[PDB]
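**Student:** Take a look at the following structure, please.
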Amino acid sequence: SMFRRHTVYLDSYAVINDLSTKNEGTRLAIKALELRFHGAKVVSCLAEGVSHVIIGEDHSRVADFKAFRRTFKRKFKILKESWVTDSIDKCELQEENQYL
Amino acid sequence: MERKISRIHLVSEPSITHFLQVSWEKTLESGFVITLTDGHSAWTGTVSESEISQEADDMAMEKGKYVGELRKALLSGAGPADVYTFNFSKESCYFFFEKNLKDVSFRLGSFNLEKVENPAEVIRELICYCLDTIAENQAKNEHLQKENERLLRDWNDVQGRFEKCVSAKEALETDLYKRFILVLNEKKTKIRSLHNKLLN
Amino acid sequence: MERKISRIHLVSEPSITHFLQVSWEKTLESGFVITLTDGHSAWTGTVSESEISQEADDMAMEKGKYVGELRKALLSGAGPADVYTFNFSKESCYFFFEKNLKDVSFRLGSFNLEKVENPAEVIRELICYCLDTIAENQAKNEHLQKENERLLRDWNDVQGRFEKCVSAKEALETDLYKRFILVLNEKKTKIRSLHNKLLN
């Protein structure tokens with residue numbers, strides 16, 4: 001239950017807020033599934049309740065998320081894949097400052 | 001014993017494309033046989049250790065890179081920024097190639113070739129080898145496609161299994177927590193009733 | 001512009017191998033161009049839909065059967081037990097192929113070819129096409145091998161990840177039970193203390 005209060009949104013859809021644009025991510029899909037299995041909350045639709053955002057090796061979408069978070073009342077944090085792997089390996093949450 | 005076939009353009013006849021076939025046993029150091037064909041006439045030559053060694057010694061270059069340059073040139077291994085120009089004089093049957101870098105020519109090697117009295121045999125052998133290579137590549141591609149399909153099926157099954165596991169864990173957790181909240185609510189109701197009674 | 005290259009042994013000259021190149025636009029039914037070469041000279045010919053239909057009508061059979069027989073014969077699609085004999089009369093340039101099953105034969109097809117004024121060009125084109133096909137097949141095989149290696153690595157990692165998840169799932173329930181026990185016991189101890197106070 002170490003991710004109960006950390007909802008995570010994945011960049012596995014080419015078009016945000018569109019369920020018909022599902023990708024075929026190999027590592028990203030299973031990583032999101034593992035995060036959900038470990039207690040984290042995954043939402044397919046980017047709403048105001050999102051708290052953390054995970055983006056794969058595709059850096060083209062960083063600008064879009066950085067623009068979207070500006071309008072949002074609360075700004076989420078962009079993290080890389082090493083954060084989740086390290087957190088699972090150590091069984092304890094890692095600081096996002098080293099993985100922002 | 002292996003060989004490589006490449007397309008070579010001559011400065012004398014740039015429009016027409018010739019075929020260069022280089023055959024070697026294990027490594028170019030021991031030697032190699034080069035055949036030049038145009039579809040009607042054929043030339044054949046061989047290079048053994050002595051000639052390559054003498055050419056390397058004369059050029060005053062380390063023998064470790066002469067073989068590499070020869071491989072890059074004659075096996076169509078030249079890079080985007082590397083250009084090699086070949087010249088084969090038929091009158092004297094003399095073959096030689098240079099490297100065009102920074103707008104300056106530079107000789108690499110020179111060979112003396114001999115005409116082949118039976119051009120048909122070499123062309124037939126080239127075509128047969130090409131067909132055999134095509135067949136082998138097709139068989140390998142079919143086997144690889146079968147393996148890829150099997151691996152994809154396995155991956156899909158594994159993903160489904162993981163989905164099942166996560167769903168089961170979530171269901172178990174929610175059920176247990178629901179039971180616990182019910183029991184704790186009953187206990188808290190009993191505590192409140194006891195406190196109200198004790199208030200008296 | 002589909003093309004196929006095959007090798008045949010003419011009865012007139014059994015000591016040498018001839019190459020048959022069949023090129024068709026969309027399907028064999030529409031028509032095809034056949035080129036027969038031996039490394040020195042080439043003979044080209046064309047067969048149109050009209051000729052195929054006339055031959056099929058002469059056989060008194062549907063187009064499908066004749067097309068299948070032609071595919072098996074010319075395009076080297078022969079089955080485990082299928083014998084075909086090709087003959088090429090050079091004086092009149094008449095090329096006919098037949099199916100042999102025991103002594104009885106059958107003149108499956110017969111066409112007329114014409115000598116080409118430029119024999120080297122067609123050989124060069126054939127070799128170039130073969131080399132291009134080899135290169136494309138090699139590239140495709142390399143791509144598929146890389147993809148298969150990546151898939152294998154991913155599957156290997158995911159198997160262990162799923163195993164660890166399953167292992168933790170079992171301990172989850174006992175952790176939750178031991179977790180509820182202590183809090184329920186604390187509430188019951190609170191009830192005990194309240195009752196002890198009320199004992200007065």
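Cβ atoms are placed via backbone N, Cα and C, with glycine included.
Experimental mutagenesis is annotated in Swiss-Prot for B:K26 to E, with the remark: Abolished interaction with NHEJ1/XLF; when associated with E-99. Where Swiss-Prot documents B:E62 to R as a mutagenesis experiment, the accompanying text is: Does not affect interaction with NHEJ1/XLF. While the structure shown retains the original residue, Swiss-Prot records the mutagenesis experiment B:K72 to E with this note: Abolished interaction with NHEJ1/XLF; when associated with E-99. Abolished ability to bridge DNA; when associated with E-90 and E-99. According to Swiss-Prot, the mutagenesis experiment B:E170 to A carries this note: Abolished DNA-binding. Among the mutagenesis results in Swiss-Prot, B:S193 to A has the note: In XRCC4-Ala mutant; abolished phosphorylation by PRKDC; does not affect ability to bridge DNA when associated with NHEJ1/XLF phosphorylation-defective mutant; when associated with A-260, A-304, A-315, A-320, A-323, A-327 and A-328. The residue drawn here is the original one.
Any idea what these are sitting next to in the structure?
**Tutor:** In the three-state DSSP scheme, B:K26 (mutagenesis position) falls into the coil class. The 10 Å shell around the Cβ of B:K26 (mutagenesis position) contains 8 further Cβ atoms across the protein chains shown.
Cβ neighbours within 10 Å of B:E62 (mutagenesis position), excluding its own Cβ and spanning all shown chains: 9. Secondary structure at B:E62 (mutagenesis position), taken from DSSP and collapsed to helix, strand or coil, is coil.
Secondary structure from DSSP puts B:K72 (mutagenesis position) in a helix.
Its Cβ taken as reference, B:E170 (mutagenesis position) is surrounded by 13 other Cβ atoms within 10 Å in the chains shown.
Counting only same-chain residues six or more apart in sequence, none has a Cβ lying under 8 angstroms from the Cβ of B:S193 (mutagenesis position).
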**Student:** Take the C-alpha atoms of B:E170 (mutagenesis position) and B:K72 (mutagenesis position) and report the distance between them in angstrom, rounded.
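**Tutor:** Distance between the two Cα atoms comes out at 61 Å.
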**Student:** Do any residues at least six apart in sequence from B:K72 (mutagenesis position), in the same chain, have a Cβ closer than 8 Å to its Cβ, and if so which, in order?
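**Tutor:** Counting only residues 6 or more apart in sequence, the Cβ neighbours of B:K72 (mutagenesis position) under 8 Å are B:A78, B:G79, B:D82.
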**Student:** Do me a favour and check the Cα-Cα span between B:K26 (mutagenesis position) and B:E62 (mutagenesis position); whole Å is fine.
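**Tutor:** Here the two Cα atoms are 21 Å apart.
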